[PDB]
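J.: For reference, the structure I am asking about is given below.
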Amino acid sequence: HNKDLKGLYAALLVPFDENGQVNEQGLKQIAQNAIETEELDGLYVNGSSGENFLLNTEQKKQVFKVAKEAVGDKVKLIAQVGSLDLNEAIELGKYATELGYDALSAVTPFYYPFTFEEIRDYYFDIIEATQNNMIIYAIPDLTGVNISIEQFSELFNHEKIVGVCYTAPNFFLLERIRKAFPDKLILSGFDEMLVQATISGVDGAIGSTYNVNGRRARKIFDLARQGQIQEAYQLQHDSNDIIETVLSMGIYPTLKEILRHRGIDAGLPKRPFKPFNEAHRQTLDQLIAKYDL
Amino acid sequence: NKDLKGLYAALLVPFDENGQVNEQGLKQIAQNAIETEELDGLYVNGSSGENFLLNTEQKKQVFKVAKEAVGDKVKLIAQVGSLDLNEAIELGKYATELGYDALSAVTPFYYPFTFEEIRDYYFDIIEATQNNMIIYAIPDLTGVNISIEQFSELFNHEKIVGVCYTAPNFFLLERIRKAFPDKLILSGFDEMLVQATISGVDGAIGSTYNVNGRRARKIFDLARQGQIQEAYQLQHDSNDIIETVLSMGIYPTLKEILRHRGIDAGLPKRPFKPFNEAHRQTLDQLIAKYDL
Amino acid sequence: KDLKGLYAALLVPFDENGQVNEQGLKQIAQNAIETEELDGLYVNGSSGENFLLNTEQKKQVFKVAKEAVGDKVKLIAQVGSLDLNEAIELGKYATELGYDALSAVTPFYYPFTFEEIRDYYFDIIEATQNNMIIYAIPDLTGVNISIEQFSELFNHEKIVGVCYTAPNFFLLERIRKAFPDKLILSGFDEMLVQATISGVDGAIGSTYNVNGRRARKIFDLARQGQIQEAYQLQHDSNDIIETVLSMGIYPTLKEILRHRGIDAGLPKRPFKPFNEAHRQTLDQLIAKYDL
Amino acid sequence: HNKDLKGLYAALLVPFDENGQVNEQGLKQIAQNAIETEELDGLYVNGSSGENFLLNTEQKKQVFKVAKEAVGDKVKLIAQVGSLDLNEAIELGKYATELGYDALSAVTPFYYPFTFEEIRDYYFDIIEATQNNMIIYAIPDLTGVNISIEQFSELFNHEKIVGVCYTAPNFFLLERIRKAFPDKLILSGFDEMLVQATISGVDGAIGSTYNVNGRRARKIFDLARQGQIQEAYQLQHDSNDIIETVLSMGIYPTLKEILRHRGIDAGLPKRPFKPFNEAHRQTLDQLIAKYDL
């Protein structure tokens, strides 16, 4: 049953106004873009890419509400509810669950040097008070937390921890996890290594660049699994041009600018993130023309 | 207009089973710091207060309780930094209106913010609050490191009055002391208080000063009176204590030490786990050896 | 020759005094070619306990390895050292023996600047007149090479490729795209399948000393779009790799070789010998995978 | 009557010709400068600052012999013999002991991920083969290896592991080591932190900058020990101006430029180290003038 949530997901980006308030109308357009135009399977809501950790609780609910209203019932929805405030995490978990989100996910607790048992019981406490399926959100590069195979075994021993959004750049640890946990869901989080993740047996992927590059991403995934490896990899080359450029210019503002070119009310990033820098505008215009973004 | 020199307690916070502030116990913790531990001031809503686990209303609640529990002679610094800048500004306005002497803010963490993004977070808070600001630098929790050149650009701001410096680098500390002779430097590593003091710091903020403030003042005073042999010996003893408390879970364990004095020390906030009782004996041995 | 293909990072057997066992070394060399069916030997790399050796022992390893195998066998000589004089002496020595290319570890320990790293490669090249492969092993050296820095290095016509051990598939893909005509040999045995689909030209590995047949099928199947089969042999191969790493890779690999009648000797101290408390577990692995 | 090993040591620099060969006459001058001009207690020979890890065995012996023959019989001499090749370490350990060196030291084995028991028996094997006293050479910034308090206790259990050259930036660990081992020799290795090391109870120090700045170093050490801490710290301010400058310029070639300025044939660095960059000359001359180097 744990493979229900397989597929490609947009890590939903969020447009803000000048005071860091959610632009609800552009958000509806970003959600719709990712399903109708980028033809993806679902939305990963209030993750790192949605600037989620800059938000207050009310804004997070506001994003959850608008994202679900914006899509049809066939669209898969994962609610990222992890927070350093466990009371908040539970509140948001109950909220997203009552709305009908298919699964929750939660960042590994960060900032403080939490012990593994403290990290473990954080997942267990959210599960118990929300009774929803849970996906571990592992982004070592943001959290400084690393999860070993032994720790994954303890976590995966809970029947409601159904899988992981996996972001460690380690394809040895990825393969071991894949072999050790054949029935759990693994969605990879490194857009720039989608093809390698695909051939390592991932069940899908969650990505910020799929908001603008979701159709090449689906081909990478499909071609690689049909053993069209050369063709899959050439698409990874193209995708990585996109990813590398968008990374050099500031990822979330730049992605939202590509969506603006599509006529989306892409608003602004939430301070302390700065708005897209115009010194980049022409290189970005070149990229958009080159890859038809 | 107080100078902000001296020794501060990084205020610990007692919670109930639900993660709610025990207001009664917190008032006790605050007064212990001032009355028993003879400290110059309180550093409020910092990492040791379990601040990053709290909601906005709880942070305000801690600020108000702390301020009400202390006299006017007491120096107060309000840590208002948050990944949500609107919240930081909200909290900055609130603590300022309560009469806190300065704000401080943690360097923005999690996301790989550029330095210019970090700088304008400090500038934006100052300019909505008009209070003096202290850079809260804890590379070990934030993963952010500030260079001499970057302190130079920040200290150029009239309202950035100094730094809470919890980096372990004594070359960098010396360079900063020399480069910025009229800025405030408070050290944040309790276990290197004696090296900090002889490196010319203006004072210190620490969580162990909640239980070991008498020795900490002696290290501070003795090292400056050049009675360094004796100041370092107290550092050996302090560091015995810091070592033990760290191995036991520092915040729960410090509040367990405070329980022993009849303080309503409550719980840590989940996901922090409470004091493990397997440690109870060794802790009793420590409280006993060091008269804690 | 073209230098594409699968190479054994040649292991070296020692006596109790850390002297090279030349008969054992011959048998290891021949085992890699005849039994493991590999294309070449990568000689005096990290896996050969090279950085524990003296200069005359390194010369000894180069001579014995070349003499052990036939003319069709591809031979790469790692001559990099913190001692550039030694690096040059060794590069000349291996070039004179007829090694196909030289390779050289990024200078480490001292915080060399890039320009100092770059001219170390250029200085070895000038003195030897042989083709050079960058030996990039950040986990042992602590040195990382940027795409920018690879570009500067690859401008040199005699810097012909890279033995690539960084566990970073974004950087690997960048390099492959930027340098379609350079030779990329991957260094991580446990990620051969990901490396192969990222378009590497071959691989250098210590575990290929005992698992070269499976490695070849990983390589070949992945390139034929037989991607599930290739991945399955990666699972199998990674069981082996994980086990051997947990026991102490060099002495354990040489212990698997000793099970074939090879005089695999001892590791060089400060490396300790294979620990007997691992023997049953290792025997079970050998049985499981027919090693 | 064997020597008390307390005091201030120059980390001996080595001058090279255009082919990376030792200049013995310059080397003798550098050695005598450290004792007679800089008034230091001892030489630490064939450490990192002597560019030792760039040398062949015959060169290392050249250096041991010349440094020994340059100085009087009261001059303290510590021989760094550690190597990735244990056979070489043993050989040099014997060579240096036969020369009359007061102690050996040995870098923690590096490059390969040796277990700690492997590291330990590396020291115990050198000791057994040489029967001289041994100093742990801990330079984590170069070796990438860290020794914990518990690891120190096990090494220090050996009667012939007599102390540590502690070139490691951690003052909490330094204090623990000091507290646990009142019977062991601690020489600190960070010049820029000599005042902090002094008040933390070290027995002395080994430094490359003491080749040009040993007179200030001694006042820092002596003053701080006598409680005159503000004067000591002011000299740390001054000394760190020199150290920061010399680090910015390329430390070994620059220190050797400073010595060339006093009439010493300080030669060249050994490649891959590049020579002093002339673009730094004016800044260097300004430093020499300011502090009378």
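Chain B is numbered as in Swiss-Prot, which gives 2-293 for the residues shown.
Cβ coordinates are placed from backbone N, Cα and C, and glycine is handled just like the others.
From Swiss-Prot, for reference:
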BINDING   B:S48, B:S49, B:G189, B:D191, B:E192, B:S208, B:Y252  aceneuramate binding site
ACT_SITE  B:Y137  active site, proton donor
MUTAGEN   B:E192 to N  Increases reaction with fluoropyruvate and the alternative substrate (2R,3S)-2,3-dihydroxy-4-oxo-N,N-dipropylbutanamide (DHOB)
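So that I understand the layout, could you describe where these features sit and how close they are to other parts?
T.: Listed in sequence order, B:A138, B:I139, B:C165, B:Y166, B:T167, B:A205, B:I206, B:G207 are the same-chain residues six or more apart from B:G189 (aceneuramate binding site) with CB atoms under 8 A from its CB.
Within 10 Å of the C-beta of B:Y137 (active site, proton donor) there are 26 other C-beta atoms, taking all protein chains into account.
In three-state terms derived from DSSP, B:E192 (mutagenesis position) belongs to a helical segment.
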J.: Give me the CA-CA distance between B:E192 (mutagenesis position) and B:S48 (aceneuramate binding site), in Å, as a whole number.
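T.: So the alpha carbons of B:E192 (mutagenesis position) and B:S48 (aceneuramate binding site) sit roughly 17 Å from each other.
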J.: Considering the recorded positions B:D191, B:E192, which residue's Cβ sits among the greatest number of other Cβ atoms within 10 Å?
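T.: Sorting the candidates by Cβ neighbours within 10 Å, the top entry is B:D191.
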J.: Using only the residues recorded as binding aceneuramate (B:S48, B:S49, B:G189, B:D191, B:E192, B:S208, B:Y252), report the maximum Cα-Cα distance in Å, whole number please.
T.: 17
J.: C-alpha of B:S48 (aceneuramate binding site) to C-alpha of B:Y137 (active site, proton donor): distance in Å?
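T.: The Cα atom of B:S48 (aceneuramate binding site) is 10 Å away from the Cα atom of B:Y137 (active site, proton donor).
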J.: Using the alpha carbons only, what distance in Å do you get between B:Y137 (active site, proton donor) and B:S49 (aceneuramate binding site) once rounded?
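T.: Cα-Cα, rounded: 13 Å.
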J.: For the recorded positions B:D191, B:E192, B:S208, which ones lie near chain D, with a CB less than 8 A from one of its CB atoms?
T.: B:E192
J.: Determine, for the aceneuramate site, the additional residues of the same chain whose CB lies within 8 Å of the mean position of the CB atoms of B:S48, B:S49, B:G189, B:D191, B:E192, B:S208, B:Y252; present them in sequence order.
T.: B:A11, B:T167, B:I206, B:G207, B:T209, B:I251
J.: On the three-state reduction of DSSP, what should I expect for B:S48 (aceneuramate binding site)?
T.: helix
